[PDB]
Amino acid sequence: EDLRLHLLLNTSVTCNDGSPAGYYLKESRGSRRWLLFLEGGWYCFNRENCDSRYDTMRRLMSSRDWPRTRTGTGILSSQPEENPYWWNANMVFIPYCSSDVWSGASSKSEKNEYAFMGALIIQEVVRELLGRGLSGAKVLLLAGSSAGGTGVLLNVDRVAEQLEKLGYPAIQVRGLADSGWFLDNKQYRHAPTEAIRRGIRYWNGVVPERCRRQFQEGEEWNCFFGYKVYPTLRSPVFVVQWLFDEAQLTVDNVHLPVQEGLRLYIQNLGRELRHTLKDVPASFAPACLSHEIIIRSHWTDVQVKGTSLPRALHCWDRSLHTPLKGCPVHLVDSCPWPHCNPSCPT
Ligand SMILES: O=C(O)CCC(=O)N1CCc2ccccc21
Ligand SMILES: *[C@@H]1O[C@H](CO)[C@@H](O)[C@H](O)[C@H]1NC(C)=O
């Protein structure tokens, strides 16, 4: 039970219900690598659906029932057997308790039943970790899965800007976005663009500055879609995305003998996803029907073109020291149907 809970000392930075947000930390003395992982878990965007989430998903809205420890798994494991990539790093798990895809900057108040403080939670965790050893870091990898993967895209450059202004320009900030690269595509039957548009207003959601300047007022929802926000980012970002992501299929109103219309729909989804990753140099996109990878204990098992994700991430680290012999970083399946890759999760 190796990561220990710390509630934020700034208790004005809160989960949805006003309880303090926080982070779980396992230090690694002598490592200058820091991994900050953003949990996922959908979102809510109005009073009624946030109230329902509060009834049955309360740990995603409140710290009141959080345990004092959590076990690090996958990329958060400290065992090299489970985590070939960063087993010796300082590990931080940031629970998702803001329901805002890590974008919010609004407090609970006279006018607001809930606080949506995801963007401020990340900033406050960073600021409090600086006094716990992060000041000595050489690399800060902001990672996340699901809504936390989108949260990486939305926040990695702000973490970089925050550290620059605080006087730490030597800390290299990088992003690892897992299962947070979604398409605003046609549904199979006739959605996130509208839910996100409403959420931004309900949350006081913030997006990266260059993306905001491109899309402008009322169109900031566009910045929640990876293929649109990614080209605006300055920090190096590695993108992990199943080609047939289960959350993508859910928001597309697909639920799984497949007939021609659905076959063509699924094949087109994989082709569109692949297309959006063509110019993403650090990416890992297997042709599987699944969701999330990096904190799963068996995350080492899947391979694209014979290369596992821990290996690809290691090659990315080397690339950030011309391509490297036998150590690739751009790994996107080309086969067109779920589980055409034999290494897909069972
Ligand atoms: O992965 C998760 O936690 C669940 C799904 C999720 O979060 N989705 C799906 C659609 C979308 C568009 C923009 C931002 C986020 C999301
Ligand atoms: C606490 O967090 C709030 C919201 O981000 C910020 O405005 C304020 O400066 C912080 N206060 C302290 C003492 O860190």
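The residue numbers of chain A are those assigned by Swiss-Prot, with the residues present covering 87-276, 286-351, 355-419, 427-451 sequentially.
Structure determined by X-ray crystallography, 1.3 Å.
Each residue, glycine too, has its Cβ placed from N, Cα and C.
Within 10 Å of the C-beta atom of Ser232 (mutagenesis position) sit 21 other C-beta atoms, taking all shown protein chains into account. Annotation note: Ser232 (mutagenesis position) sits in a coil segment as assigned by DSSP. For the mutagenesis result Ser232 to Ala, the note given in Swiss-Prot is Abolishes enzyme activity. Unable to mediate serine depalmitoleoylation of WNT proteins.
The active site, charge relay system annotation in Swiss-Prot covers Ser232 (among others), and the record cites experimental evidence as its basis.
The active site, charge relay system feature in Swiss-Prot is assigned to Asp340 (among others). Mapped onto three states, the DSSP output places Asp340 (active site, charge relay system) in strand. Here the Cβ of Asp340 (active site, charge relay system) has 26 other Cβ atoms within 10 Å, regardless of which shown protein chain they belong to.
When secondary structure is read from DSSP and collapsed to three states, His389 (active site, charge relay system) falls in the coil class. Annotation source Swiss-Prot lists active site, charge relay system at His389 (among others), citing experimental evidence.
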Neighbourhood of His389 (active site, charge relay system), C-beta criterion under 8 angstroms, separation at least six: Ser232, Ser265, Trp337, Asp340, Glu341, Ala342
Modelling gap (3 residues), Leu351/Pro355 Cα distance, angstrom: 9
Cα-Cα distance in Å between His419 and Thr427, where 7 residues go unmodelled: 11
